[PDB]
Amino acid sequence: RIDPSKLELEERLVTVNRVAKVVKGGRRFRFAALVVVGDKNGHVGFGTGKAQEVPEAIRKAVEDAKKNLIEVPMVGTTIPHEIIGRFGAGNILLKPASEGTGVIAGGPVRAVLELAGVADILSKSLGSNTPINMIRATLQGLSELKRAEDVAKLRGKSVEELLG
Amino acid sequence: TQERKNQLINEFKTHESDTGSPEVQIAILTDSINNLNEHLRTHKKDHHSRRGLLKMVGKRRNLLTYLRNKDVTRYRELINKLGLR
Amino acid sequence: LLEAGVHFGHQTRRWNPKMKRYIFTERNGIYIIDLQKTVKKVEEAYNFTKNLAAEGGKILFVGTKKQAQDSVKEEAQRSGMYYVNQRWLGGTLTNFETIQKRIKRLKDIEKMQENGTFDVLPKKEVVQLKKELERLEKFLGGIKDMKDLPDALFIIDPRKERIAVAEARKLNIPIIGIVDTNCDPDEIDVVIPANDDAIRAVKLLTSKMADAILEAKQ
Amino acid sequence: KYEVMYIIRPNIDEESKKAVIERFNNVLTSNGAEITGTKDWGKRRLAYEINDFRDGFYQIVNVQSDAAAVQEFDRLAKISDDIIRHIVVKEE
Amino acid sequence: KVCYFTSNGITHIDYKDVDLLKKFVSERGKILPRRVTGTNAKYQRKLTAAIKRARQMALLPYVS
Amino acid sequence: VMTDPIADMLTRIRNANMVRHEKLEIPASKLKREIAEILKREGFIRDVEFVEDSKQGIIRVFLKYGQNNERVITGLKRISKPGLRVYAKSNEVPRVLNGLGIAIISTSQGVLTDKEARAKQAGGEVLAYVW
RNA sequence: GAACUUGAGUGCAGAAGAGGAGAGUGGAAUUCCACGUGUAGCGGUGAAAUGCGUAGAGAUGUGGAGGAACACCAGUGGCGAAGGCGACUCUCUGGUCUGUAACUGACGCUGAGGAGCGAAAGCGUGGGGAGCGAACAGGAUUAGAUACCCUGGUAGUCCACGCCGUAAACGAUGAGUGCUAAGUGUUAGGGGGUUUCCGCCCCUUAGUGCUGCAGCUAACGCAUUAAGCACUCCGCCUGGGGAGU
């Protein structure tokens, strides 16, 4: 459902781009920041914000990031299963890893998976390296994840009839 | 028309109901290729009928390979009847 | 069960395959709704709208057609809740605070013309007060005394008003609604199949739902 | 099956017109092309002038042939000066 | 519009019907199009074939 | 033509998922019947039924949408294509989404599932991933 | 190895089509030719001029010659593998679609290499030459004008055969098959519910347009005529230039 934003959030940012618009006078600039926000207990989100300044852009990005939140399954403090997220010529696979590895990921993917609270991810980007589409690709891959309990309830089944 | 095809059916019937049965079908193809080839000797500048003739030759050759792989003696007796060699 | 109604229901050739579970087909070319799939759904709508007006979110009644005007207006002024009788201003719900500002401005200026000082200039009352009161009253309706976010939303036509339904579905407000055969039942949370331009059917349905919420406040 | 419709020029006497029709029927009997029906519309006003003339005689001959004396009719009607028109239509 | 030949049930238009073809031919001598005479596609094709053959036997005019 | 019918039944199930259709007719060879029996016994399907007829027969599938609108089957895949067949040994049998999905693998003793072939410790054609 | 009939094809029955090749015929008009009318212009341009014209032009009537394309039909209409194919008729001939049930019973698809077709220009040989028209000439515009404009006009365009074998040869989208909402014209069928009909509605094919859902896509858009979801086969790409050298 829509996640009510009343939690404790850490709100660190990925990029601020400087972003121009040409008028009769000349170039008029803005700063388009995208910021990933979420607690490390299974709730992640990100948001874009545009302003003439950097900090008000980060304000609008943190507000829009608190608006759009996602949930992530933490089966054994990892992800449950390997998945490829495919938002628009950004494709990122996510493997579960063993318990000691740490989040092996590049910058915005690393920011999503560290601010997710998921600790042990093998991952790889198989596409373009814009931050926006890589974060969108990760959340495409994290929206389609599945809990073993819910899929066992989906199959008219039990967890141990799937998990073993 | 319509005595020639019917005579070729009634000549190459192996059962009464045979209008399929690739000997009937190959025989209609042979005499239509022969009429077409005499047509091409009349009309050398016709190319779409040549494409149709090539389609007929491909159909008839593939039906011949099907008879060769299905029944050897029937294939040899058909060849010896039609002279298609 | 035809309780009171008249609605076979609407459209010709421009129609939606997402209502295949609900409709029939007449030789007229105008579609007839299966009323067996209407009675049970309006019964569950009746129950759920009783539950929502039992809990305490007020109700929005929104109708933005010439048919819908007097029906939605008189019915919500019968039930006391918050209506929209004219255009739906873009962003009343998702853009809530700047609409609260403009409705507080309307409240100030309609208090000023009967309690406050009425003698400022010869025509600042005309050019400000009257001209400004007209538009704001006509469009801000009975959502004037709203004070709070609503719980649900009762519309009259989703195809006519895709903007309000869209940002309603965004803000996760559950919505009750009458749809048409060209409309999308996937978008409405609570689907009622009936006629959206026969005035007696829309007056009947707003009557039933206002009676449903009227049996609820006790 | 063929409809063989031709126009005799008007300035022609009646026995000479019989000699024209007997001639071209003698031409049709070079095949075996049986004459299953005859028709003379007579002197009709042509829609446009042919040589100098407004009018001409029409002849309809229904034939069931082997497509040879039709072609002999074609060559004999391109030559004979006592003919204004001819068409042969495959009656289907 | 409405087709003529579907109404009277008549098939191959039979070039000899000079008065009917004279109805379909326009005032100057041209063939009227399908949105004027109201026929089918098939019947307009056979009509124009009919008019051209009847022109070559002077049953129909070219220019008037 | 048609070049393999198993991949075509898997896309037919996938298109019925994406449209959210509720029933499917599939032209029902014997391996298709055994696949649908596996997908029945693994709870991907409500129930599967056979219509034995003259042409080739029909198998009908009743797609399972357990909650609000929830496709239990998200995606299907065919591994051994007719033009690259794939065969796995028993110490290479893939367990998919590690436990949460499955692979239909037809070994020498019956068209098996993942756990069935693992407990029988044999391998054969590897002919579907089912997620 | 044996069966089956859906895929494929034959059989029967219609239907439509500028599908092709050979031959014949027609009516405007353009040009040219001769005669009558008759006199000073005609033609052309943004403006003019070269040209044509009293040796009688342009206009006009009749007649004749010759070539090429076939107005109206004509339509996001049809057919073809593509190039492409628009008058008509006959001769031969290729394919499609529809209704099935008569037959065969997997006989099918793709296809490197090979064989053929292959717009237009071009080449060889012989004809042909009305219009147009590269090249070329004169006049203009212009700083220049090997150009655009105008007046002329060669090869060529045409036909027969032989060669070339190339195009933005385009749907800038290989072929096959299956699945995956709709609405709506249209092309050719078929069938139903009243009417023998007229006609309306409904249903189903195969082809052809537009708008459009899921899905795809970088976006534009495609969307059952896919650029979706799949399988088979082939061709092709791996930075731009150098270089298609």
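Chain A is numbered as in Swiss-Prot; the shown residues are, in order, 3-166.
Keep in mind that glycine also has a Cβ here, set from the backbone N, Cα and C atoms.
What Swiss-Prot lists as domain 'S5 DRBM' is A:11-74.
Of all Cβ atoms in the shown protein chains, 4 besides its own fall within 10 Å of the Cβ of A:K26 (variant position). Looking at Swiss-Prot, the entry for natural variant A:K26 to I says: In BSPC 111; spectinomycin resistant.
One natural variant named in Swiss-Prot is A:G28 to V, and its note says In rpsE1; spectinomycin restistant, not a ram mutant. Neighbour count (other Cβ atoms within 10 Å of the Cβ, all protein chains): 7 for A:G28 (variant position). Following the DSSP three-state reduction, the secondary structure of A:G28 (variant position) is coil.
Of all Cβ atoms in the protein chains displayed, 11 besides its own lie within 10 Å of the Cβ of A:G104 (variant position). While the structure shown retains the original residue, Swiss-Prot records the natural variant A:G104 to R with this note: In rpsE9; suppresses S12 mutation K55D. Lethal in the absence of the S12 mutation.
Record note (Swiss-Prot), natural variant A:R112 to C: In rpsE8; suppresses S12 mutant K55D. RspE8 is lethal in the absence of the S12 mutation. The unchanged residue is displayed. Under the three-state DSSP scheme, A:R112 (variant position) falls in the helix class.
Natural sequence variation is annotated in Swiss-Prot for A:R112 to H, with the remark: In rpsE7; suppresses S12 mutant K55D. A ram mutation. Its own atom aside, the Cβ of A:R112 (variant position) has 17 Cβ atoms within 10 angstroms in the protein chains shown.
Residue counts for the domain 'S5 DRBM' (A:11-74) under DSSP, helix first, then strand, then coil, are 13 helix, 34 strand, 17 coil. Separation of the C-alpha atoms of A:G104 (variant position) and A:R112 (variant position): 10 Å, rounded to the nearest whole number. Here A:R112 (variant position) is positioned 41 angstrom away from A:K26 (variant position), judged by their C-alpha atoms. Between A:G28 (variant position) and A:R112 (variant position), the C-alpha separation comes to 38 Å.
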